[PDB]
Amino acid sequence: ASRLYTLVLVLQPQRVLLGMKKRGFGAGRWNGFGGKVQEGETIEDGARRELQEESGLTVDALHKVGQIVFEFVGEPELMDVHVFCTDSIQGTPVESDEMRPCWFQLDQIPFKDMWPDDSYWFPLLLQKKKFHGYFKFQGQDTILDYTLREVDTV
Ligand SMILES: NNC(=O)c1cnc2ccc(F)cc2c1N
């Protein structure tokens, strides 16, 4: 029982793009861009679609950097999150109903206003290492269990 999601990180030499989630699940946290993958689109299609919906940005190339599985206690579907990075973007990011985008210096990541699991796996993304992760949550604050490792193939 799993469902595909995407997560897109615009990572440039000295800054990373994040959006403050305005509504929905996990609102009030700085997030990457992404969401559910729809029927009839590839995972990467879905990633590019969510990026454009949430920020207006398009990209020449997205690169697979990771995969994270989330379990929430009592919820039947696991989240199968495919994580992507890009450096070159096309456009200037703008606010959507869902996300307010801002750039952050790579030593000023707002981990305290981000999902707790970000503190574990995001530095690996910043270090340009591919990774597989698993995080078990009870609610949105408490990691009950996790595994994390670098991988050669995402
Ligand atoms: N940049 N990080 C995210 O956007 C992010 C990180 N962890 C999560 C864990 C569970 C979940 F439902 C969402 C996220 C998430 N969006």
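Residue numbering for chain A follows Swiss-Prot; the residues present correspond to positions 3-156, in that order.
When the header is checked for method, it gives X-ray crystallography, 2.0 Å.
Quick reminder: no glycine exception, Cβ is built from N, Cα and C everywhere.
Mapped onto three states, the DSSP output places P118 (8-oxo-dGTP binding site) in coil. Neighbour count (other Cβ atoms within 10 Å of the Cβ, all protein chains): 16 for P118 (8-oxo-dGTP binding site). Residues or ranges marked as 8-oxo-dGTP binding site in Swiss-Prot (evidence: experimental evidence): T8, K23, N33, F35, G36, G37, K38, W117, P118, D119, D120.
According to Swiss-Prot, the feature O(6)-methyl-dGMP binding site maps to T8, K23, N33, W117, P118, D119, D120, an assignment based on experimental evidence. In the three-state DSSP scheme, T8 (8-oxo-dGTP binding site) falls into the strand class.
The Cβ neighbour count for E56 (mutagenesis position), using a 10 Å radius over every protein chain in view, is 26. If you look up Swiss-Prot, you'll see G36, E56, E100 marked as Mg(2+) 1 binding site, on the strength of similarity to another entry.
Counting only residues at least six positions away in the same chain, the Cβ atoms of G37, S98, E100 sit under 8 Å from the Cβ of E55 (Mg(2+) 2 binding site). According to Swiss-Prot, the Mg(2+) 2 binding site annotation covers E52, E55.
Taking Cβ-Cβ distances under 8 Å and a sequence gap of 6 or more within the same chain, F27 (mutagenesis position) has no neighbours at all. According to Swiss-Prot, the mutagenesis experiment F27 to A carries the annotation: Reduces 2-oxo-dATPase and 8-oxo-dGTPase activities.
Under the DSSP three-state reduction, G36 (mutagenesis position) is assigned to coil, being neither helix nor strand. For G36 (mutagenesis position), the number of other Cβ atoms no farther than 10 Å from its own Cβ, over all displayed protein chains, is 22. A mutagenesis experiment is reported in Swiss-Prot for this position, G36 to R, and the note states: Reduces activity by 97%.
Under the heading of mutagenesis, Swiss-Prot lists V39 to E and annotates it as follows: Loss of activity.
Taking a C-beta cut-off of under 8 angstroms and a sequence separation of 6 or more, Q40 (mutagenesis position) has the following same-chain neighbours: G48, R51. Under its mutagenesis annotations, Swiss-Prot gives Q40 to P the following note: Reduces activity by 97%.
In Swiss-Prot, a published mutagenesis experiment is listed as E56 to A, annotated Loss of ability to prevent DNA damage. Expected to cause loss of enzyme activity.
Taking the Cβ of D119 (mutagenesis position) as centre and 10 Å as the limit, one finds 18 other Cβ atoms among all the protein chains shown. Swiss-Prot gives this note for the published mutagenesis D119 to A or N: Loss of 2-oxo-dATPase activity, reduces 8-oxo-dGTPase activity.
Listed in Swiss-Prot is the mutagenesis experiment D120 to A or N, annotated as follows: Mildly decreased 2-oxo-dATPase activity, nearly abolishes 8-oxo-dGTPase activity. Packing around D120 (mutagenesis position) is summarised by its Cβ count: 20 other Cβ atoms lie within 10 angstroms of its Cβ, all protein chains included.
Neighbour density for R151 (mutagenesis position): within 10 A of its CB lie 10 other CB atoms from the protein chains shown. Swiss-Prot gives this note for the published mutagenesis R151 to A: Reduces 2-oxo-dATPase and 8-oxo-dGTPase activities and increases thermolability.
Record note (Swiss-Prot), mutagenesis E152 to A: Reduces 2-oxo-dATPase and 8-oxo-dGTPase activities and increases thermolability. The unchanged residue is displayed. Neighbours of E152 (mutagenesis position), defined as other CB atoms within 10 A of its CB across all chains, total 11. DSSP classifies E152 (mutagenesis position) as strand under the three-state reduction.
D154 to A appears in Swiss-Prot as a mutagenesis experiment; the accompanying note says: Enhances 2-oxo-dATPase and 8-oxo-dGTPase activities and increases thermolability.
Other C-beta atoms found within 10 angstroms of the C-beta of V156 (mutagenesis position) number 14, with every protein chain shown included. For the mutagenesis of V156 to A, Swiss-Prot gives this note: Slightly reduces 2-oxo-dATPase and 8-oxo-dGTPase activities and increases thermolability. The structure shown keeps the original residue.
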The one of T8, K38, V39, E100 whose CB sees the fewest other CB atoms within 10 Å, among these recorded positions: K38
Secondary structure of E100 (Mg(2+) 1 binding site) (DSSP, helix/strand/coil): coil
Cα proximity to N33 (8-oxo-dGTP binding site), best match among recorded positions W117, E152, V156: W117
Of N33, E55, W117, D120, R151, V156, recorded positions neighbouring ligand 1, Cβ under 6 A: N33, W117, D120
Distant-in-sequence Cβ neighbours of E52 (Mg(2+) 2 binding site), under 8 Å, six or more positions away: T8, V10, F35, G36, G37
Max pairwise CA distance, angstrom, over record-listed 8-oxo-dGTP binders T8, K23, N33, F35, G36, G37, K38, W117, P118, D119, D120: 20
